[PDB]
Amino acid sequence: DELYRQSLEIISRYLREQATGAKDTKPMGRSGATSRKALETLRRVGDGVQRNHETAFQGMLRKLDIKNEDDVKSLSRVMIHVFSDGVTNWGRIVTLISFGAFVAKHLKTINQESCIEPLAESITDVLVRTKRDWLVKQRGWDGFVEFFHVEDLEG
Ligand SMILES: CO[C@H]1/C=C/CCN(C)C(=O)C[C@](O)(C(=O)NS(=O)(=O)N(C)C)c2ccc3c(c2)N(C[C@@H]2CC[C@H]21)C[C@@]1(CCCc2cc(Cl)ccc21)CO3
């Protein structure tokens, strides 16, 4: 399952990088160039989403009350409720992942760093297993990269 593997890698790295503030230096697995550009896009676009919706993000985090492993495991049901049961576009996928990074940073702050990789798996499961058809039709991570590609300005 190349799409799942690639998705997990991109999401995991972003969540870890967001939580730790440090870049993972290991190479990507398969489809390295796309996965690298995908991660770079998420850095650009995801950070803005978290700031543009700061207050709503804080409010949802406070409402969820995430303390431990069992609370983190309960999030997949909420993700299916909010994300899966609605229209699909790249914007809503960025929000799924950006709120994930927001939860990841919270987990670091309460010393629950070990729950981050499970969280990343849960997000990936929801994204890939409920939206595979849409993702394939939109060209997967190549389509993601192409969608958010910004052309250089004329100097
Ligand atoms: C009102 O607060 C919202 C913020 C909305 C601003 C962004 N916006 C305009 C959206 O439309 C985001 C949205 O696509 C969405 O549908 N939001 S909404 O249902 O609440 N409503 C249409 C605004 C949208 C798309 C995808 C979302 C999602 C919202 N979640 C709820 C967001 C996090 C703060 C909640 C967050 C959520 C659901 C909550 C649990 C969770 C946990 C993880 Cl680890 C990752 C994601 C999520 C599902 O992912």
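Just so it is clear, chain A uses Swiss-Prot numbers, and the residues here are 172-326, in order.
From the backbone N, Cα and C atoms, a Cβ is placed for every residue, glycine too.
In Swiss-Prot this protein carries:
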type	residues	note
MUTAGEN	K194 to R	Reduced ubiquitination
MUTAGEN	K197 to R	Reduced ubiquitination
MUTAGEN	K208 to R	No effect on ubiquitination
MUTAGEN	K234 to R	No effect on ubiquitination
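Sequence features, as recorded in Swiss-Prot, placed on the structure.
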residue : record               : Cβ neighbours (10 Å)
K194    : mutagenesis position : 10
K197    : mutagenesis position : 6
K208    : mutagenesis position : 18
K234    : mutagenesis position : 9
Conformational class of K194 (mutagenesis position) under the three-state DSSP mapping: coil
Cα-to-Cα gap, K197 (mutagenesis position) vs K234 (mutagenesis position), nearest whole Å: 36
Rounded Cα-Cα span from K194 (mutagenesis position) to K234 (mutagenesis position), Å: 30
Length of the line joining the Cα atoms of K194 (mutagenesis position) and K208 (mutagenesis position), in Å: 14
